[PDB]
Amino acid sequence: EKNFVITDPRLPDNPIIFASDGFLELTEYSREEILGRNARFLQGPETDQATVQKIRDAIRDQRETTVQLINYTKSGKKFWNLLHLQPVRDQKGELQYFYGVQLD
Amino acid sequence: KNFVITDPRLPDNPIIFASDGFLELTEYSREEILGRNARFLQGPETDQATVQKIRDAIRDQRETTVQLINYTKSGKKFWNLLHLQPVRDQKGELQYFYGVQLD
Ligand SMILES: Cc1cc2nc3c(=O)[nH]c(=O)nc-3n(C[C@H](O)[C@H](O)[C@H](O)COP(=O)(O)O)c2cc1C
Ligand SMILES: Cc1cc2nc3c(=O)[nH]c(=O)nc-3n(C[C@H](O)[C@H](O)[C@H](O)COP(=O)(O)O)c2cc1C
């Protein structure tokens, strides 16, 4: 019910810079293993890239979106991910972060 | 999905991040919120014994869950089920707290 991450689109490859304990438990990764990496590590071969394209379009356009996609825990167990994404911009109107909430 | 991040390495443990849900719940804008300690949500009917629990939990750097009166920007009373969680790095350094607000 409380699974979320913050990413930094200002750093190369838009890596995760924060994850809740819920996200860690959901995905089986530790904070050490996750931070500094783009969340795409949760994807795998059975993930539909057309569905990821919607995420891509939202990030480019810098707008919120919500999509369902196949995701893999560290061990390769699949987990339910209804992903909600939201951009955050600073006072000068420049994109600052994205936050993402994983519903399961 | 109402949540905030604070930075306890910064003076008075101020909010450095707030979700849109938190903004809508409290009626504040992000500009009005960042750099401030979350206590501005408190007011006259906020149980001071409950604030002491949050106080001790932050002191000991442990997670906690409490229920207390908060006030929106317009002064509107609301009950806040607040969940706090500290985050530290691999070298043991306390880095953030995150909090999640249920109303
Ligand atoms: C805040 C945020 C959270 C994200 N969470 C997930 C996630 O939980 N699972 C996932 O498969 N992709 C997630 N993504 C998507 C990837 O990070 C990336 O945007 C997507 O794979 C498209 O980028 P790419 O084409 O370079 O791989 C998230 C993206 C952002 C910005
Ligand atoms: C991450 C985080 C989120 C918090 N959210 C709230 C909140 O939503 N409402 C509230 O009344 N206090 C909240 N607090 C508690 C206050 O910031 C403060 O710690 C509390 O009032 C006790 O400190 P004080 O005695 O110095 O005021 C939060 C604290 C942290 C660390």
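Note that chain A is numbered according to Swiss-Prot, with residues 388-491 shown in order.
Looking at the header, which is where the method is noted, we find X-ray crystallography, 2.1 Å.
Note that Cβ sites are derived from N, Cα and C of the backbone, with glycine treated the same way.
The note that Swiss-Prot attaches to the published mutagenesis A:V392 to T is: Red-shifted emitted light fluorescence (502 nm) but normal absorption (maximum at 447 nm); when associated with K-489. Among the mutagenesis experiments that Swiss-Prot reports, A:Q489 to K is described with the note: Blue-shifted light absorption (maximum at 441 nm) and emitted fluorescence (487 nm). Red-shifted light emitted fluorescence (502 nm) but normal absorption (maximum at 447 nm); when associated with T-392.
According to DSSP, A:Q489 (mutagenesis position) is assigned to a strand segment. Straight-line distance linking the Cα atoms of A:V392 (mutagenesis position) and A:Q489 (mutagenesis position), rounded to a whole number, equals 8 Å. The number of other Cβ atoms within 10 Å of the Cβ belonging to A:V392 (mutagenesis position), over all protein chains shown, comes to 24.
Residues within less than 8 Å, Cβ to Cβ, of A:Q489 (mutagenesis position) and separated from it by at least 6 positions along the same chain comprise A:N390, A:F391, A:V392, A:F410, A:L413, A:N468, A:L469, A:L470, A:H471.
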